[PDB]
Amino acid sequence: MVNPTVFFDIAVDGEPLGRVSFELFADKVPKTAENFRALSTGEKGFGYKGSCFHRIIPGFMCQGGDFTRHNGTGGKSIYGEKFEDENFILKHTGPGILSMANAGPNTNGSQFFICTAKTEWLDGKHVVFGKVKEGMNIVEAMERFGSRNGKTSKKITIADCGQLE
Ligand SMILES: C#CCN(Cc1ccc(N)cc1)C(=O)NCC(=O)OCC
């Protein structure tokens, strides 16, 4: 019944930066939380380890999770290539919100974003499923490698990831 916690160890051109951990709201969005959790442990045989943050826009969000094409055009969920929008109970209330990227209704895969500002205009369009627990400072450090158009100035990778006890 306690919401799960997952971590990401972040590197910058291969050099360790720090760890960000996330509370996944499995009490409110279990299907979506489970997908992110499993992708984070790699227990299905695929997932986030080694993948990059391909789009980082300071004052907006950091986006990653495209472990098949590395640029925002790929990824897949543990349920198939895509899955439905589970619900929109949770809103984009400020920095640290963890939400699913998508390409239209009912097109969730593996891509996600971490907000670094309130993004209210995404409410009811993107499924919010977690929040940063520890290491928002590390998110803020990653954010400084982004740009207005989202292209990063150094390669930002998930060097390791998994589930915390
Ligand atoms: C290019 C590209 C990637 N992409 C389209 C996309 C997203 C998720 C999945 N599974 C497939 C395509 C998107 O990034 N779409 C907009 C979005 O979700 O922004 C969140 C702030």
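Heads up, the Cβ atoms here are built off N, Cα and C, so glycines get one too.
According to Swiss-Prot:
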- 7-163: domain 'PPIase cyclophilin-type' (DOMAIN)
- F60 to A: Loss of ability to stimulate MAPK/ERK phosphorylation (MUTAGEN)
- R69 to A: No effect on peptidyl-prolyl cis-trans isomerase activity. Reduced interaction with BSG/CD147 and ability to induce leukocyte chemotaxis (MUTAGEN)
- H70 to A: No effect on peptidyl-prolyl cis-trans isomerase activity. Reduced interaction with BSG/CD147 and ability to induce leukocyte chemotaxis (MUTAGEN)
- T107 to A: No effect on peptidyl-prolyl cis-trans isomerase activity. Reduced interaction with BSG/CD147 and ability to induce leukocyte chemotaxis (MUTAGEN)
- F113 to A: Reduced ability to stimulate MAPK/ERK phosphorylation (MUTAGEN)
- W121 to E: Loss of peptidyl-prolyl cis-trans isomerase activity (MUTAGEN)
- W121 to F: 75-fold decrease of sensitivity to CsA (MUTAGEN)
- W121 to H: No effect on peptidyl-prolyl cis-trans isomerase activity (MUTAGEN)
- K125 to Q: Acetylation-mimetic mutant; no effect on its interaction with TARDBP (MUTAGEN)
- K125 to R: Loss of acetylation and interaction with TARDBP (MUTAGEN)
- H126 to A: Loss of peptidyl-prolyl cis-trans isomerase activity and interaction with HCV NS5A. Loss of ability to stimulate MAPK/ERK phosphorylation (MUTAGEN)
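Mapped onto this structure are the features recorded in Swiss-Prot.
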residue: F60; record: mutagenesis position; CB count, 10 Å: 17
residue: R69; record: mutagenesis position; CB count, 10 Å: 10
residue: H70; record: mutagenesis position; CB count, 10 Å: 14
residue: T107; record: mutagenesis position; CB count, 10 Å: 15
residue: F113; record: mutagenesis position; CB count, 10 Å: 24
residue: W121; record: mutagenesis position; CB count, 10 Å: 9
residue: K125; record: mutagenesis position; CB count, 10 Å: 13
residue: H126; record: mutagenesis position; CB count, 10 Å: 21
- prompt: Is any of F60, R69, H70 (mutagenesis positions) within Cβ reach of ligand 1, i.e. under 6 A, and which?
  reply: none
Field: Pairwise Cα distance for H126 (mutagenesis position)/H70 (mutagenesis position) [Å, integer]
entry: 21
Message: Considering Cα atoms only, can you say which of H70, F113, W121, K125 is the nearest neighbour of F60 (mutagenesis position) among these mutagenesis positions?
response: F113
Query: Taking just the CA atoms, what is the gap between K125 (mutagenesis position) and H70 (mutagenesis position) in Å?
result: 23
- prompt: In which DSSP state, out of helix, strand and coil, do we find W121 (mutagenesis position)?
  reply: helix
Message: Rounded to a whole angstrom, what is the C-alpha distance between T107 (mutagenesis position) and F113 (mutagenesis position)?
response: 15
- prompt: Cα of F113 (mutagenesis position) to Cα of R69 (mutagenesis position): how many Å, rounded?
  reply: 16
